[PDB]
Amino acid sequence: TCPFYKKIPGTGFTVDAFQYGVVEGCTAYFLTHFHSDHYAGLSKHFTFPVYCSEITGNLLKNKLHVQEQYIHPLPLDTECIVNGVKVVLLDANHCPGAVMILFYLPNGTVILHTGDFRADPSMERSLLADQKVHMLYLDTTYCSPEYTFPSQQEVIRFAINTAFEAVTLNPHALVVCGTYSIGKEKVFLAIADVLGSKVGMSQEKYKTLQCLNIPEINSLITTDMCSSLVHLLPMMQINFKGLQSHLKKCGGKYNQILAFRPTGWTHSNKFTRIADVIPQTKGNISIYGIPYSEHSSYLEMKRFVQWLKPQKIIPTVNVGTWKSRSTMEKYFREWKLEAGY
Ligand code: NI
């Protein structure tokens, strides 16, 4: 059965609620983004209206085979009426096609559901600036002050320079990048661009990337592995065993692998600056773990909430333990007292 924090009161609506069968009273099912914990349940047999972005719609249709008659794409930054209620979709600065949803309830209440987001000061000049928000359903993934990490821009700079240096010293090195879902595409795109190569990958991954409306994509990616010196592999294969094995397959073209594992936060963030990061190395293989986050840091989250000044906050992440819930409510009360709302 569907938990309370995925229901929108006073509407027939749910958010990211596909794993509970037919939800009683639900006339429209919203999907914030194409990540498996959120779409869990959807398939070609689904027969209720799905509301989402254009990109999320391309993924539903081509990867999960949802029939076209049930996919309702909405443009961003545009007031839309759905089953008699005004809604707006806002870019969430998460993965491609990820949105936040503003609902304008018939009784005058205004609700913002962030889905998964990486809060940015540029959100303070969207359609959020115009008006008041009574309830916030918040992505609280990293709602604790230990969670620090650099900007996405600093992380990409480190990856581009690392890769360019290696391959310039050794033109026979191959670069490999791990992936398990959409998001974080800039890692492998930025590296391929500095090296003047396409990104090589499996047919299934190429399919997924073709659904994302990335400009000039046919110029950037390929299924011909042999022509490419940046390859993508599943994240599970980014280890000394998996990579030795991949190197065997390349037919005596390369004599070194440099690989990148984009992760979220890891404890080595509590001591080490991005500039000071070093790989794990076995022979002619080196692996860099790099902290490329598509979720708010603690400071980014705090700044957004202090700016928005919501009357009530409902977390959507880390809700399963008493200690987590208690920790989150303490931070929300500090933020409110410090800022005066
Ligand atoms: Ni996500």
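In order, the residues displayed for chain A correspond to 700-1040 in Swiss-Prot numbering, which applies throughout.
Structure method, as recorded: X-ray crystallography, 1.6 Å.
Cβ atoms are placed via backbone N, Cα and C, with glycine included.
Feature annotations, courtesy of Swiss-Prot:
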| type | residues | note |
| --- | --- | --- |
| MUTAGEN | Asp838 to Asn | Impaired nuclear focus formation, reduced interaction with PIAS and increased sensitivity to cisplatin |
| MUTAGEN | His994 to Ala | Impaired nuclear focus formation, reduced interaction with PIAS and increased sensitivity to cisplatin |
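Sequence-distant contacts of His994 (mutagenesis position), defined as residues of its own chain at least six apart whose C-beta falls under 8 angstroms from its C-beta, comprise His793, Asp815, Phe816, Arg817, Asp838, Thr840, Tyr841, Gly963.
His994 (mutagenesis position) carries neither a helix nor a strand DSSP state and counts as coil. Under the three-state DSSP scheme, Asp838 (mutagenesis position) falls in the coil class. Within 10 Å of the Cβ of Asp838 (mutagenesis position) there are 23 other Cβ atoms, across all protein chains.
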